There are 2 protein chains.
Amino acid sequence: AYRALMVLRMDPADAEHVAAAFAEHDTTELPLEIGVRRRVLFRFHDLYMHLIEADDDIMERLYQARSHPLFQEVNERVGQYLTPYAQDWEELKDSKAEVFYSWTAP
Amino acid sequence: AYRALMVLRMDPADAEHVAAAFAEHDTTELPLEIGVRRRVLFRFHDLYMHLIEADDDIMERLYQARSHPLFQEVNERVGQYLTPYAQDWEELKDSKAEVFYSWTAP
């Protein structure tokens, strides 16, 4: 039921690296830990969008674990190819979009 | 298993209208028809992102039904508040992002 979407800028050509970095991380239990159930990466022009599906608002641990050594790697890894969308960005929480509507059919 | 994400530009302030337009459309069977299982709208700065979850690649009917009178309304409705992201846009398919990675945990 929980969905979050983060948006950054990326060179389209860097997608494969990006994908590769997660691929590896997603083989470990690091994510089942944080509580991630599904992960989808999209690209559109020079925008990168990371969709996370979970079972609860897991953002906090998410935010928590970034400073974390267990996650430096995936972070460096991914990080070298991503840039914050907006000029006023200070932290991770800043790349998170807002949901303003949600509908599930019966 | 099917996920698509469309991105356009929107004035943050127009969100409530946007939401209202779908709210109504989502009360009808019009979407259960097209095959939509879940719908989530996000906003980030002046970007609008529409996530559709389905059970198959439903984009074609999706694309099909736009010219459609059954869908003029929601379309006009929504449409007046959205603008194509990129300058080279010619059609709806052009607002669709690409998935470059997908992971589901066991």
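The numbers used for chain B are those of Swiss-Prot, and the residues that appear cover 2-107, in sequence.
Cβ atoms are placed via backbone N, Cα and C, with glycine included.
Among the mutagenesis experiments that Swiss-Prot reports, B:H26 to Q is described with the note: No effect. Neighbours of B:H26 (mutagenesis position), defined as other CB atoms within 10 A of its CB across all chains, total 18.
One mutagenesis experiment named in Swiss-Prot is B:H26 to A, and its note says Relative activity reduced to 15% of wild-type. DSSP classifies B:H26 (mutagenesis position) as helix under the three-state reduction.
The Cβ of B:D27 (mutagenesis position) lies under 8 Å from the Cβ of B:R40, each of these being in the same chain and 6 or more residues away along the sequence. For B:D27 to N, Swiss-Prot lists a mutagenesis experiment annotated as follows: Relative activity reduced to 14% of wild-type.
Its Cβ taken as reference, B:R40 (mutagenesis position) is surrounded by 19 other Cβ atoms within 10 Å in the chains shown. Mutagenesis annotation in Swiss-Prot: B:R40 to G, described as Relative activity reduced to 10% of wild-type; the structure shown retains the original residue.
In Swiss-Prot, the entry for mutagenesis B:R40 to K states: Relative activity reduced to 16% of wild-type. The structure shown retains the original residue. According to DSSP, B:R40 (mutagenesis position) sits within a strand segment.
According to Swiss-Prot, the experimentally introduced change B:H51 to Q is described as follows: No effect. Counting only same-chain residues at least 6 apart in sequence, those with a Cβ under 8 Å from the Cβ of B:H51 (mutagenesis position) are B:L6, B:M7, B:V8, B:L9, B:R40, B:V41, B:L42. According to DSSP, B:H51 (mutagenesis position) sits within a strand segment.
Under the heading of mutagenesis, Swiss-Prot lists B:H51 to A and annotates it as follows: Relative activity reduced to 16% of wild-type.
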Residues from the mutagenesis positions B:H26, B:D27, B:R40, B:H51 that lie close to chain A, Cβ under 8 Å, in sequence order: B:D27, B:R40
